[PDB]
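Below you'll find the structure, written out as structure tokens, and then a few comments.
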Amino acid sequence: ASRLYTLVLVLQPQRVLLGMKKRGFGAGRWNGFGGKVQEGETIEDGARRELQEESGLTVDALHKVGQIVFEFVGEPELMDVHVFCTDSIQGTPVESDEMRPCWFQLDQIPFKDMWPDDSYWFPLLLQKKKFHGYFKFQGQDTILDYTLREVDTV
Ligand SMILES: CC(=O)Nc1cc2ncccc2c(-c2cccc(C)c2C)n1
């Protein structure tokens, strides 16, 4: 009862790229770039594809940084999200009907307009730590319970 997703963070030494989602799941928040892994597709290939579709950027090197499972009470399917980061990209970010990308200085990450769990694991991401997390949500705004631990192997 878990569905595979990817999430990609473009993280450079002084800034991170986030995309304001205009519609659908996560609309109105600054998100990384991700989505469902397809049939016959590797998780990493899925991550590379989502980054291109949503941001217009071509990734070169992708690095595994975490796994987060999300539970929404009242929803049977868990999201099994494989989180990646990259500092090595081609292209310039593209604004589309679906997504408005913007660069943020690392001290100006807009956590109040991001998914609430980001506040918990972004600090780890920023310091190049790897992690496993689980967040139980009620609706899209309330974290009921969570676990988060650093790991050596994602
Ligand atoms: C920084 C960031 O994006 N954080 C972030 C936080 C999330 N929190 C809860 C559920 C999903 C989240 C997602 C997410 C992950 C993969 C696919 C999709 C559609 C979404 C909404 N991303």
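Swiss-Prot numbering applies to chain A: residues 3-156, in that order.
If you check the header, you will see the structure was determined by X-ray crystallography, 1.5 Å.
The backbone N, Cα and C atoms fix where each Cβ goes, and this holds for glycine too.
The 8-oxo-dGTP binding site annotation in Swiss-Prot covers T8, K23, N33, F35, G36, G37, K38, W117, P118, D119, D120 and is backed by experimental evidence. Neighbour count (other Cβ atoms within 10 Å of the Cβ, all protein chains): 19 for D120 (mutagenesis position).
Look at Swiss-Prot and you will find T8, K23, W117, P118, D119, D120 tagged as N(6)-methyl-AMP binding site, backed by experimental evidence. If you take the C-beta of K23 (N(6)-methyl-AMP binding site) and look for same-chain residues 6 or more apart in sequence within under 8 angstroms, you find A29, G30, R31, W32, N33, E100, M101.
Per Swiss-Prot, the feature 8-oxo-dGMP binding site maps to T8, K23, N33, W117, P118, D119, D120. DSSP classifies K23 (N(6)-methyl-AMP binding site) as strand under the three-state reduction.
Feature annotation from Swiss-Prot assigns domain 'Nudix hydrolase' to 3-132; the stated evidence is sequence analysis.
Here Swiss-Prot describes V39 to E as a published mutagenesis experiment; the accompanying note says: Loss of activity. Reduced to three states, the DSSP call for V39 (mutagenesis position) is coil.
Among the sequence features in Swiss-Prot, the mutagenesis site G42 to I is noted as follows: Reduces activity by 60%. The Cβ of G42 (mutagenesis position) lies under 8 Å from no Cβ of any same-chain residue at least six residues away in sequence.
A mutagenesis experiment is reported in Swiss-Prot for this position, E56 to A, and the note states: Loss of ability to prevent DNA damage. Expected to cause loss of enzyme activity. Non-local neighbourhood of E56 (mutagenesis position): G21, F35, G36, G37, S98, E100, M101, each in the same chain, at least six residues away, with C-beta under 8 Å from its C-beta.
For the mutagenesis of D120 to A or N, Swiss-Prot gives this note: Mildly decreased 2-oxo-dATPase activity, nearly abolishes 8-oxo-dGTPase activity. The structure shown keeps the original residue. In the three-state DSSP scheme, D120 (mutagenesis position) falls into the helix class.
The Cβ of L150 (mutagenesis position) has 15 neighbouring Cβ atoms from other residues within 10 Å, across all protein chains displayed. Secondary structure at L150 (mutagenesis position), taken from DSSP and collapsed to helix, strand or coil, is strand. Looking at Swiss-Prot, the entry for mutagenesis of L150 to A says: Reduces 2-oxo-dATPase and 8-oxo-dGTPase activities and increases thermolability.
Every protein chain shown contributes to the tally, and the Cβ of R151 (mutagenesis position) ends up with 10 other Cβ atoms within 10 Å. In Swiss-Prot, the entry for mutagenesis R151 to A states: Reduces 2-oxo-dATPase and 8-oxo-dGTPase activities and increases thermolability. The structure shown retains the original residue.
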Taking 10 A as the limit, how many CB atoms besides its own sit near the CB of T8 (8-oxo-dGTP binding site)?
26
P118 (8-oxo-dGTP binding site) and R151 (mutagenesis position), distance between Cα atoms, whole Å:
17
Roughly how many Å lie between the Cα atoms of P118 (8-oxo-dGTP binding site) and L150 (mutagenesis position), rounded to a whole value?
14
Taking only C-alpha atoms and a 10 A limit, tell me which of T8, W117, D119, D120, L150 are near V39 (mutagenesis position). These are the recorded positions.
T8
